[PDB]
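Following: one structure in structure tokens, then a few remarks.
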Amino acid sequence: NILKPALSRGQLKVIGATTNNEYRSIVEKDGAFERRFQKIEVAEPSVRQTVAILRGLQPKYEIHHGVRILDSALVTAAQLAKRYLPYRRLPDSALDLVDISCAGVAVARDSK
Amino acid sequence: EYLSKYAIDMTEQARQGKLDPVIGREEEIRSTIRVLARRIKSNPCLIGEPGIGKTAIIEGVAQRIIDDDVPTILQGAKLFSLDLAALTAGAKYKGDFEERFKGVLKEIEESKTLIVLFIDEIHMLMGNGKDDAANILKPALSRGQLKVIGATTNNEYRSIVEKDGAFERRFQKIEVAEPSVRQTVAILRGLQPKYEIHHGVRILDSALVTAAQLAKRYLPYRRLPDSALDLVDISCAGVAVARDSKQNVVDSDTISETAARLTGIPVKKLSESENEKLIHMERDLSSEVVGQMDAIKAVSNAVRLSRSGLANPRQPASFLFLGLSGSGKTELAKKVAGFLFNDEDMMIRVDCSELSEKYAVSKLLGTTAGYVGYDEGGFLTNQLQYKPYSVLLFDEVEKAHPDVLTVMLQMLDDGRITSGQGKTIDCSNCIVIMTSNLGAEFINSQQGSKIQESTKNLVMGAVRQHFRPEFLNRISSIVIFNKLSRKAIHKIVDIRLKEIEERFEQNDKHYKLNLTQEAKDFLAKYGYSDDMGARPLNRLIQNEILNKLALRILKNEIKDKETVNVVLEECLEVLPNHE
Amino acid sequence: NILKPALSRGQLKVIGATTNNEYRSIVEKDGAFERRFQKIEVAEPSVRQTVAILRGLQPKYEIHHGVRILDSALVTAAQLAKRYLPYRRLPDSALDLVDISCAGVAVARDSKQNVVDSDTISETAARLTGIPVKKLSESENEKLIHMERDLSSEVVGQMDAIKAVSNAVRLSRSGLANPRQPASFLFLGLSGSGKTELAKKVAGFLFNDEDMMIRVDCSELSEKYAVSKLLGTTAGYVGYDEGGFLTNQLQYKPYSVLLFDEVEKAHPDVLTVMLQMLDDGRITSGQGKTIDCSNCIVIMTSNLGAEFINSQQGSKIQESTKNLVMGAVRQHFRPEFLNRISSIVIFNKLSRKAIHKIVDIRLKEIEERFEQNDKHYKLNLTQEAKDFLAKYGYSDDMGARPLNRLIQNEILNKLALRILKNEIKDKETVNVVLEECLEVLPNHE
Amino acid sequence: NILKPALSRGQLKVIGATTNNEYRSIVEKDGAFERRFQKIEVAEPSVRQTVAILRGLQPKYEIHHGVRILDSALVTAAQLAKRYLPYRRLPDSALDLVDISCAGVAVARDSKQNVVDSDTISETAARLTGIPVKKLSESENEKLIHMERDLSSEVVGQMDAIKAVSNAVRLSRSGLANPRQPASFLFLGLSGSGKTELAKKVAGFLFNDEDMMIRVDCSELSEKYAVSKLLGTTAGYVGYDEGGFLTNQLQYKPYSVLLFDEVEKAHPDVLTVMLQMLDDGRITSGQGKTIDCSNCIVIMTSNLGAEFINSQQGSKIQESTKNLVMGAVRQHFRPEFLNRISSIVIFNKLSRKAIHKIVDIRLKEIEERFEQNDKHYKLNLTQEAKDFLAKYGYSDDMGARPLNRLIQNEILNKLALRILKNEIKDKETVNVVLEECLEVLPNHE
Ligand SMILES: Nc1ncnc2c1ncn2[C@@H]1O[C@H](COP(=O)(O)OP(=O)(O)OP(=O)(O)O)[C@@H](O)[C@H]1O
Ligand SMILES: Nc1ncnc2c1ncn2[C@@H]1O[C@H](COP(=O)(O)OP(=O)(O)OP(=O)(O)O)[C@@H](O)[C@H]1O
Ligand SMILES: Nc1ncnc2c1ncn2[C@@H]1O[C@H](COP(=O)(O)OP(=O)(O)OP(=O)(O)O)[C@@H](O)[C@H]1O
Ligand SMILES: Nc1ncnc2c1ncn2[C@@H]1O[C@H](COP(=O)(O)OP(=O)(O)OP(=O)(O)O)[C@@H](O)[C@H]1O
């Protein structure tokens, strides 16, 4: 790890990521990393934003599973997830409902 | 450089500005510095209550440090805000945070100019059983430079030093306190451009003043810097919304509506509709209060004094309602609340027949330390903390035990009502009413329905026999509730039936109410005794008229314009159908 | 136990050091410690020794601070420390006064000679202890000398009470006051006599603050419970933060004025508590701690004398009548209590002339009380209004208190109406029916 | 498997060793060790046995230190250890005294050899435990012989109390006092007669410090709290601050004076506890420890007898008059208590003759207690000031209390004012008219 600070003057640009909880641990454990990295907060999207994300990925799921998705379904996934999946952040929770649901359709369809 | 992983370099921030101006704290700063300039025990503390500038002082000294407005010793010193993760980063493995604390002190102790720490919350270190439990890691070196400015409230302070015993022999307490109202304004003024910039609005200088004065006379549980600043910031946010909606903080309206929203207290809102406000109330009350204009005016007068600020800030207006039993004075207290708050049920009341020397004071203000039950505030302050301005009512106060009666003097003047746990409530814009039937003996002289001169003194006599002069001479007004006699009760009955109609569920059936002498007399003959007063006028109206007609309504025998008449004690009303 | 077997073989000579109660928590939770070490008690040095210690350390401080310390300074610190810093042992307390005083010199120099003396220290001590005596502000002796007139400008007559208090203050300022005996008074007389008012004005005078006072309302007492309201309870019983009325105030403001209202109503066990306070000042606290309130001034009030003062045998109470007042006192309080009162003072009944003067002062206070300089009187009837108030408020058994009520009811309510109806703007005047009333100064101004 | 399966087979013969507390924390949790180890009780030996042990070890100490030890010294140590070191088991305790005593000689040896006799051992015990009686301070016999004199110069009158206490002190010092019965007194008398004054002066004499006294305000003791206030709470309750006021003092100052202020007010539950403390001495703590108070002097005070002393029937209390007092003490306290007091002493009335002497003492103490011990009196009027105070301060039924107050009222109050006005440096003087008053120093200071 010492190679990083040691050589870090020569650009050697690094992009990384960490959980809010982990960032705390990174900072406390190393110190230099806080001084070397620019912390960036990344926001959780609103339901409206989440749906826009889902729409972008909608064709990936439709193609992957061979099923269609109603636009209101994407809205529902994001909205429903916000209300009933408080333990999972929307970028994932909404997709979990979309992907699981698509599979449920394909799964039943492609059963015996 | 462990310090850089845990602390904020206040000096660097000051070097870069990005700090609020510091106003009026020069002496706290001078004291802080003077202690820091000491040969050995250079460990001052900023102590008081939250929201009194304790961290402002630090931003202040950080700026004085940047500009070399400090003693030789501090000229080149730097300051760091630590606490935080210094005690929690070591979430695992014994001795880990302890190592950090030590490493930090080592970093500070050796060579690198004079470094001063700022502990925002010394009580967080506490010394949890000593035995290396954080705070205890310091004392060994409190002489070895490692200068530090601490900070704590008095409760926190007292808790620490009482449990520790060494810190109070190592640290120099500096009293930090809320500013005077004018000093508060200067502070608000200093932060004025901060709020104006972030909200994009202006703040009138008079709004700063209003917030400062208001806070002093409005929020007893919040110290002036925060209290007045919150009135300013909260107001600025409201203005920013107006700005965005399509401005400035208006001394009168932004702050008053904000305050009215936050707490209430009608006085702090003061409606502009002067042609009717504080005028019409007498007419409204007159309808409820037939004949007894004397009580209405007594109340209205106090209400008028509280509005526009003539009333004394430490003297809740208060009345003693003496009179003929059944006079209706309790309802008056509610009807007054009706006008005052547009809420007849705003009040807090106590049944005084429940009071005894053995418990009454605690039933009212709560028990004290070490005793069972922490229903702090009992019947009263328990509720004042939510509605500081509500009307207070003491039912049959004449039956209250004299000791609790004496406690009630606090409501009447020098408004520092306290709680059993040693806390202060502070009442001002709060109208208080106590009730008694002593005047009944003189009213029953029937020398005019209106109590007369001399006879009212006989009433005062009866009052002195039951109430100490210490109580009586501090009442805004002692009001006597007069005989209603036949003329008022004829009006009361006509009115009660009307007022009931307006509130008798829904206006589906409607009334004629042609009582004629028959029903006017029934209600006025088998009802209004001088010693039952109006109580039976309402009870006969409900027990005989509203009830019998209601039963006919339930049978669907009534569709339109209900009437009233008698059988001719056998009268009993007994009303016909109206299908 | 790494040291344990080692020490048992006479190896590793170890020198320990700790606090009396820390030791207790060690040895009584270990046993082996008591076997391993030989405790040696370390004495607290006497004042005389303390001075010798300070003297021995003096050059270290002089060098550090760059100041000269005079011998009287050393003495002063040791003396003041024993008397005014009861919660800190002499080796530190005396040094704290020297060290801080020296720091004060260093600060003073850098804030803009360097010889530390008795006054240097006394002022410093006052800043640290709050004891006003040690400010030694002799140019203010005018107030201390004339505090009797100053008190008489707020309260009327009752000169014996004023003089009695004045001497408590003067004795304290002179340093002559007995270092262990808080000033103590028992104020006797009619309600409305000014007993409480005086105490407020004393607090006023001494600290420019009537709320400086620590009030204890004896009517809330019960011998079955209430002792704990003042001193708290002991370890074990529910609750702690002990002694909200006395312990938790006296450890912060030793120089404050205590007021015990209506001590005759106190149940006997509380009156018993007062005995510590009124003697030595070593008031104990429920958690086993002491207060040592010798710097305090204590005023107690009682209406037992109402029985004889309302004999009306002269406005200024005479012998026999006064002795009957003492009769009531002696028949109520145990002598053990009475013998601890520095002075038992019987207030005079107010004279009509006093009432006149009181009305003037009281009106002055009311006018001064307003936060809005519209709210004032000119009165007119410059004597007549006041005579009305006296004639209709001069109570031989309520004293001046009715003057307050009379004014509030006959003058201020009329003002309230006048404000409400905008009949008065400012400079209000008074007139009389047959029944005092006010004149109208309407929206003309 | 630390040891266990092997021990269970007769393998690894293991000899264990532990205390009862340790045993309990091991065995009650482990179970198996209760059977793996075969418990053998080892009793603490007798003094005779201890001495035999000391004799056997004597040569190890003599050789190490290069000293010679007398057999009587060894006996002395064992006896002293049993009596003065109750917190340390006898074998150790006896050795500590011998070893340390020898060390005493050894320290001197390097700076100057000797032998260790009984006197040396005794000094050592005092060095470690205070217990002044073992200092064998024979050169101080003068004080013990004349302590009555010294106390009589502090306290006028109360000769019976002084003699009674003096004897407690002498018996303790002479080694005649019973190791299980701390001397105890109950002082009955008028307030102001000097009950607590004597007690403080005794602590003064004994330790050169009145503050050494373990004062307990026993009057502030309601049933439910009172015992724990003094002994502390037991395991399982809020505040495990064992000892409250007594254990926490007794364990550190075993040779101290205890003072109980107004025991008549203490709830009987308190007195019930004190019964053991006063006789036998094994007061125990709330946590289950035995303290042992027997090296203390206990003074208890009360005012029941005031009701009869006020009859004026003798200065020295007369027969019958004393019985009225004893009647009251028997009516109020259980005989179980009264019987355990070493002596009940009824104080004399402070007669006018006494007040003449008391005035002198108080005037001197007033000067002595000044912080600013510069501003002394000259008084003048030796006979007239003395007489004024003697007459006006003679409120016989209030004891000397009124006198103190009189001096305060007539002299110090005025003095304080004169000081604020800078009218006095020192050598203050008194005049009288007819009313005692103070003069000024024309030269302000
Ligand atoms: N001159 C000032 N400089 C900075 N802040 C000030 C000043 N005057 C008042 N304040 C207010 O006080 C706050 C910090 O001051 P103060 O010490 O009163 O709070 P605090 O109680 O120290 O904070 P904490 O609860 O951490 O002790 C600021 O955030 C600001 O709102
Ligand atoms: N002079 C009056 N003031 C107020 N209310 C009155 C008056 N005269 C009649 N009333 C009517 O009487 C009724 C209120 O009676 P209330 O319960 O107050 O009896 P009360 O006399 O207050 O009993 P208490 O002797 O405990 O005060 C109301 O219906 C009210 O309209
Ligand atoms: N001699 C006086 N000079 C001026 N004001 C006085 C005097 N005597 C009484 N007062 C007035 O009386 C009021 C307080 O009086 P006082 O101290 O007599 O109450 P109090 O009777 O002591 O109450 P308490 O009977 O519990 O002591 C004050 O408002 C004060 O103006
Ligand atoms: N005979 C005396 N000689 C010297 N001083 C005395 C004498 N009698 C009383 N005093 C003075 O009285 C004060 C304490 O007196 P005393 O012991 O009588 O109080 P007390 O009345 O015992 O209190 P308590 O009534 O609770 O016992 C001391 O300050 C002391 O100077």
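Numbers in chain D track Swiss-Prot; the residues on display, in order, are 299-410, 538-859, 874-884.
Any Cβ shown, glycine's included, is placed from N, Cα and C.
Under DSSP, D:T621 (mutagenesis position) is assigned to a helix (H, G or I) in the three-state scheme. Positions annotated as ATP 2 binding site by Swiss-Prot, on the basis of sequence analysis: D:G614, D:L615, D:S616, D:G617, D:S618, D:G619, D:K620, D:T621.
With a cut-off of 8 Å between CB atoms and residues at least 6 apart in sequence, the same chain places D:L684, D:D686, D:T726 near D:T621 (mutagenesis position), listed in sequence order. One mutagenesis experiment catalogued in Swiss-Prot, D:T621 to A, is accompanied by this note: Reduces ATP hydrolysis, but does not affect oligomerization.
Quoted from Swiss-Prot, the note attached to the mutagenesis of D:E645 to K states: Abolishes the ability to refold aggregated protein in vitro and to provide thermotolerance in vivo. A sphere of 10 angstroms centred on the C-beta of D:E645 (mutagenesis position) encloses 27 other C-beta atoms. Look at D:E645 (mutagenesis position): DSSP puts it in coil.
As a published mutagenesis entry, D:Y662 to A or K appears in Swiss-Prot alongside the note: Abolishes the ability to refold aggregated protein in vitro and to provide thermotolerance in vivo. For D:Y662 (mutagenesis position), the number of other Cβ atoms no farther than 10 Å from its own Cβ, over all displayed protein chains, is 13. In three-state terms derived from DSSP, D:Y662 (mutagenesis position) belongs to neither a helical nor a strand segment and is classed as coil.
Under its mutagenesis annotations, Swiss-Prot gives D:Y662 to F or W the following note: No effect.
In the three-state DSSP scheme, D:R765 (mutagenesis position) falls into the coil class. On its own chain, D:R765 (mutagenesis position) has D:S609, D:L700, D:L703, D:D704 as residues at least 6 apart in sequence with a Cβ closer than 8 Å to its own Cβ. As a published mutagenesis entry, D:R765 to M appears in Swiss-Prot alongside the note: Can oligomerize in the absence of nucleotides.
On its own chain, D:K789 (mutagenesis position) has no residue at least 6 apart in sequence with a Cβ closer than 8 Å to its own Cβ. Mutagenesis annotation in Swiss-Prot: D:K789 to A, described as In NLS17KA; fails to concentrate in the nucleus; when associated with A-778 and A-782; the structure shown retains the original residue.
Quoted from Swiss-Prot, the note on mutagenesis experiment D:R826 to M is: Reduces ATP and ADP binding at NBD2 6-fold, but does not affect ATP hydrolysis at NBD2. Reduces catalytic rate at NBD1. In the three-state DSSP scheme, D:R826 (mutagenesis position) falls into the helix class. Non-local contacts of D:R826 (mutagenesis position) by the CB criterion (under 8 A, 6+ apart in sequence, same chain) comprise D:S616, D:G617, D:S820.
In sequence order, the recorded positions near chain C (CB to CB under 8 A) are D:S616, D:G617, D:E645, D:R826, out of D:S616, D:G617, D:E645, D:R765, D:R826. Taking Cβ-Cβ distances under 8 Å and a sequence separation of 6 or more, the neighbours of D:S618 (ATP 2 binding site) in its chain are D:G582, D:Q583, D:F772, D:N773, D:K774, D:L775, D:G824, D:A825. For D:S616 (ATP 2 binding site), the number of other Cβ atoms no farther than 10 Å from its own Cβ, over all displayed protein chains, is 24. D:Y662 (mutagenesis position) sits 37 Å from D:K620 (ATP 2 binding site), taking the C-alpha atoms as the reference points. Those same-chain residues not listed among D:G614, D:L615, D:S616, D:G617, D:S618, D:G619, D:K620, D:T621 yet with C-beta within 8 angstroms of the centroid of the ATP 2 site C-beta atoms are D:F612, D:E622, D:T726, D:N728, D:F772, D:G824. Separating the Cα atoms of D:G619 (ATP 2 binding site) and D:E645 (mutagenesis position) is a whole-number distance of 20 Å.
Counting Cβ atoms from all protein chains shown, D:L615 (ATP 2 binding site) has 28 others lying within 10 Å of its own Cβ. Among the recorded positions D:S618, D:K620, D:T621, D:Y662, the residues whose Cβ lies under 6 Å from any atom of ligand 4 are, in sequence order, D:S618, D:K620, D:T621. Listed in sequence order, the residues of the same chain lying 6 or more apart from D:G614 (ATP 2 binding site) and placing their CB within less than 8 Å of its CB are D:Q583, D:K620, D:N728, D:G730, D:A731, D:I734, D:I771, D:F772, D:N773. Geometry remark: D:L615 (ATP 2 binding site) versus D:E645 (mutagenesis position), CA distance 20 Å. Cβ neighbours within 10 Å of D:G619 (ATP 2 binding site), excluding its own Cβ and spanning all shown chains: 27.
Each of the binding-site residues D:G617, D:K620 was scored by how many other Cβ atoms lie within 10 Å of its Cβ, and the smallest score goes to D:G617. D:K789 (mutagenesis position) falls within a helical segment according to DSSP.
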